[PDB]
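Notes follow once the structure below has been shown.
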Amino acid sequence: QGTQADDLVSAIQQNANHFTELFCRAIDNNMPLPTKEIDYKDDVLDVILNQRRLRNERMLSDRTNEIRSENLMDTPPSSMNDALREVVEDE
Amino acid sequence: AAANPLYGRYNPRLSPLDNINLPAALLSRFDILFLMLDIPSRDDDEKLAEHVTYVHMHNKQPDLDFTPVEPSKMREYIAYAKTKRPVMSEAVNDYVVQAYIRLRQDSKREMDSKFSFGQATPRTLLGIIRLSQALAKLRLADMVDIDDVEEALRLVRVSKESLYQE
Amino acid sequence: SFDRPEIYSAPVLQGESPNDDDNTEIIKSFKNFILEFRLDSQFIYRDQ
Amino acid sequence: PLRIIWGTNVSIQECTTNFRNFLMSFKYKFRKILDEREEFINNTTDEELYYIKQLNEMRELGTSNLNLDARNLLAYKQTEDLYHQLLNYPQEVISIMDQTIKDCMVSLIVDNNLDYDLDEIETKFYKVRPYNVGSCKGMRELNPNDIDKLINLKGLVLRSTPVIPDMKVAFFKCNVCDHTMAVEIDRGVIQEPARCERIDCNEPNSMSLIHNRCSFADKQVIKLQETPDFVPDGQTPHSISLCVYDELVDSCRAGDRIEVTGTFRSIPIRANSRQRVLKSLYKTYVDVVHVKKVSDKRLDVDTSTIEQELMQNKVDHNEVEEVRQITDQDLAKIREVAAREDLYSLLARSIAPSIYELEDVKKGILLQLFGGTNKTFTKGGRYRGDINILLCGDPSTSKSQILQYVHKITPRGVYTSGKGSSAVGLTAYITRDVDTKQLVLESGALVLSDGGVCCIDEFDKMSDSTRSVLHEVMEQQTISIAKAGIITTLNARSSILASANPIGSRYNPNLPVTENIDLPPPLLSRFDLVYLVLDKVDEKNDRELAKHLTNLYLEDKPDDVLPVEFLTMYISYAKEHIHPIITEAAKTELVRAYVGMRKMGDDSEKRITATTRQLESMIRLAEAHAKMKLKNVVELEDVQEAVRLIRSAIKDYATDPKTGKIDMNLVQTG
Ligand SMILES: Nc1ncnc2c1ncn2[C@@H]1O[C@H](COP(=O)(O)OP(=O)(O)OP(O)(O)=S)[C@@H](O)[C@H]1O
Ligand SMILES: [Mg+2]
Ligand SMILES: [Zn+2]
C-alpha cells in the first residue's frame, strides 16, 4: 500500500524479552468480552482472575463516586469526566 | 535384533538349531527370525554389484520405475495405520487354527530330522495373529481377511525354510 | 542480569476494625474536617 | 445478596443447605441411575436413606468419621455443582461439610427425641473424609493450577518416618513471676509474647517457651511409589512424600497397595538451615484426607498378621478398614456355593479364565491362595501355613501369566525377576533420604511381600548366592539380618511362587527330572509343590488351545466361572474364619503316605527323594483343602487330595522309579 512501517520482525528477533511484555500489554489493551458466562466447571485461576477484575471495577467505581460526592469546585462535562478518570486512575 | 552364528559363518553341515546360539525360550519370543545367507551365485552378484555401484555413483537409488516414499510420508502413513484396531472373524479364526495345527504337526515330524528350526509354539500362533493384524492395519481396514493370514504364513515360511532349503 | 522484583498491594478485605488512635483514621478525620467545615454558610478551608 | 468467600465461588449458606438436603435426601438408586445400572436396582437396599442410616450407626457406635463418596454428590441433582466445589476447594467445603454433619447429628436426636445426650455430640468434633474424587491421573501430569485440589493416587508404600510432633498450642512461662499462658497456632506461625501479660509483672523478654508443657499433634510422612493407570512414553516410576495427620498416622504399613485421596500441596523449602532464604522452585506433596486399603479386585490382607495393628487401630480410633465388610446375603451366597459338589473344580476353573486348561496348576495356585492355617505356640514357636510353588517347564505354558494373575490378586505381593534382583535388594538396605539427608532403612522384596505372595519369574536365571537368601524365608518365614545398621529378625511370611525353565530351555526326556530342574536339594526340598508343565503336541489339545486363544480376538473387549470380586471375598472369608485341625484319621493317612514314598525312594541323584518337608507340605496342602470347603477339621479325603496333587504336579505317574525318565507318548495325557 506504500505506507511506512518499521521492521517489527528484526526488532522482535533482537529484543524478544521486551516484545513479549509489549505484545502482552497490547493484547490486554483490546481484549474481547467473554461470550460464555462463568460457571462452577471453570478453573480456579479463571474465577480468581474474574474476581480480581470485578474488584478492580468496584474500586474504580467507588473512588469515582467518592470524589464526585466531595464536589470540590462545584463546577465542560467532558473535561471534568476526563480529569476525574485520571485522578481516580492514579489514586 | 541382529546376530551371527557360532563360528561367524553358516554351515549346512550342522543343524539350524546347532549354529544358532539362541535358547528355546528366547527363540520362541521372536515372532520372525530371518536367516540371511550369503550364497555365491553368478546371476545375483551382477544385480547386487550394479545396484551398489549405481548408489556409489549417482548418490541415489538406481531403480527409476517407482518413487520411494519419503520417511516423513511413511511415518504419517504408519501413524494413521496404527489407529486402526482390526478384528478377526470366524472363518479367518478357523484358517489360523488349522494352520497352527499343521505347523505343530510339521514341527513334530521335523524335530528328529536335521531340518529342525525349533519346536512349534503357541507364541507362533500369537505371531501369526499379530502379523495378520499388522497387515490388516496396513490396508487401513477394521477387518482381517484370509489373504492377510496367507501373507503372514508366507512370511513365516520364507523366513527360514525357503532360504535354508536352497 | 535481572531487574528489581517489585512489591505492590491492593485492598481486598475489610481487615480489623479501625481505631481512633490509628494514623490513617486521624488523616481521614482531618480530611473530613478540611472538606466539610462551614463557618457561616461557606466551606472556608477548601476554598482557601 | 449472596456472599462468596474471596478467591472461591463457595457460599457457606448455599453449600450448607445443599449438603443438608443431600444428607437427608440421598438414595443409592440415584447412584445406580448415574452409573447406568437400572436392572441392578433392588428394593430394600437402595430405597432406604443411606446417609441418615450412616449417621445413625455412627451415633450408635460412637464414631466421628464419615466416609463420603463424591460420585454420590454427582448422583444428587442439587449438589452437582458442590462436587466441583469439593474438588476445587477442599479446605472450605470440607469444613462446611463437617459443620453440616454436626448440625445433622444434633437434628437427628432433637427431632426424633432420642435419649442420647446433646453434650457428647457438642463436645465431639465430626469430620468427613471424601473419597473417589475422580480418575487417577499421575502426579507428573499435574500442573501448578492443581494446587489445593483433591486428587486420587493408587500406589505402594515403601517406608514411613516415625511419628513427628508438630506444634499446635505453645506454652509460655514467665521467669520472674511464673505466669503461664498458652497461645494457639495461626497458619504455622506462633506469636511469642514480648512482655508479660500480667499488670503486676511487665518485664520485657521474660516469657520462655516450655517445650514439654505445650501440646502437640501427630504428623507422619509416607513414601508412596505411584502406579498410575496410564503411563506416558518413556516414563519411569517415582516416589511421592505424602503427609498424614492425627488419626491416620501409622495406618499404612510398608508394602501395601493403597488408594490415597488428598489435597495437592506445595511449600517452599529453605536453602540453608542458618538462613531464612527460600527456594523459588516449590516442593509438591499430598496432604492426605482419606486412605482406602481394600479392593474388590484383590484379596484382603491376612488378619493373623496385623492383630496387634488391628488392636492399635481400635485404640487410635482411626476407623480405616483393612478387610472388607461382609453382609448377610453375600455370606449366604458363600454358604450356598460352599455346598456345591464341584466346588474345587469351579474355584480352580474361575482363577484364570483367559488361561486354558492347566487344571492341576490352577488347583495348586488356589490352594496356595487359601494356605494352611497358622499355628503359633504358647511356648513361643510359630508354624506358618505358607504354601510354596515352583513351576518348571517348557516355554509358553502360560506360567508367567499365572504369576501376573497371582501378583494382581494378592494384597501385598511383589513381582520380581531372576538376575534383576540382588540379596540386599531382597532383604533390606540403607538409603539416603531426600528430605532429611539421613540414613534410613528400607525394605526388600521379601519383607514387602510379607503376608502375601512373592512371585519370582525366571528362577533358574537367579544366582546361587541370591537364591541362598530364600532358604530362611521358605523354611522359617523370617529373615535374620546382622549387618552394620540392621541386627534383627524380620517376619517375612511370603509364599514363594517361582517360575523356571530347564537347562536347555526345553524339557529333555533323556535327562532325568532332577537334572532338568537343576536346583540344589536344600532349595528344592522347600517347595511344597513342583509343577512340571510339559508341551505335548496333540490334535485335539492344540485345536482347543488355538480356538480358546483365537476367540479372544473376535471382539475388541473380552463353562461357568465365578466373578473375581466374589472369588476374592470367598477366599478372604475362608482364610479369616476357618482354622482347620488335623484328626487321627488324617494322621494315619499322612503317616502312611509319607512312609510309602520314603520306601519308594529306596530304589536307585537322578530322582527326587522324599523329604520331611514333603510331609509338612502334605499337612499344609490338606489343611488348605479343608479350609477351602469351610471345614474346621481335616479329614482323610483332604489328605488324599493333597497327596494326589503332589504326585500329579511332578508327574509321578509318568515317571519311571528306576531311571527317573519321563516318557511323552505313553503315559502323558494332554
Ligand atoms: N495353555 C495356555 N493357555 C493360555 N495362554 C497360553 C497358553 N500357553 C501359552 N499361552 C500364551 O502364549 C504366550 C506365551 O507367554 P508365556 O506363556 O507367559 O511365557 P512363559 O509361559 O513364561 O514361558 P517362558 O517365558 O518362555 S519361561 C502368552 O501370551 C500366553 O498367554
Ligand atoms: Mg515367562
Ligand atoms: Zn511475669
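Shown for chain D, in order and in Swiss-Prot numbering: 176-733, 739-784, 788-853.
If you're wondering, the header gives electron microscopy, 3.2 Å.
Yeah, the Cβs are placed from backbone N, Cα and C, and that goes for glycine too.
The Cβ of D:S571 (ATP binding site) lies under 8 Å from the Cβ of D:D710, each of which sits 6+ residues away along the same chain. D:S571 (ATP binding site) falls outside any helix or strand according to DSSP and counts as coil. Per Swiss-Prot, the feature ATP binding site maps to D:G568, D:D569, D:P570, D:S571, D:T572, D:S573, D:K574, D:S575.
Per Swiss-Prot, the feature domain 'MCM' maps to D:518-725.
Packing around D:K574 (mutagenesis position) is summarised by its Cβ count: 24 other Cβ atoms lie within 10 angstroms of its Cβ, all protein chains included. Among the mutagenesis results in Swiss-Prot, D:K574 to A has the note: Loss of MCM2-7 complex helicase activity. The residue drawn here is the original one.
Listed in sequence order, the binding-site residues among D:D569, D:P570, D:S573, D:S575 whose CB lies under 6 angstroms from an atom of ligand 2 come out as D:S575. Listed in sequence order, the binding-site residues among D:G568, D:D569, D:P570 whose CB lies under 6 angstroms from an atom of ligand 1 come out as D:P570. When the C-beta distance to chain B is held to under 8 angstroms, the recorded positions D:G568, D:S571, D:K574 reduce to D:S571, listed in sequence order. In this structure, the C-alpha atom of D:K574 (mutagenesis position) lies 9 angstrom from that of D:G568 (ATP binding site). All protein chains shown were included, and the count of other CB atoms within 10 Å of the CB of D:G568 (ATP binding site) stands at 22. Apart from D:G568, D:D569, D:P570, D:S571, D:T572, D:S573, D:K574, D:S575, the ATP site neighbourhood in this chain, defined by C-beta within 8 angstroms of the site C-beta centre, holds D:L566, D:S674, D:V708, D:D710. Each of the binding-site residues D:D569, D:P570, D:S573, D:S575 was scored by the number of other CB atoms within 10 Å of its CB, and the largest score is that of D:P570. D:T572 (ATP binding site) is surrounded by 21 other CB atoms, counting those within 10 A of its CB over all protein chains shown.
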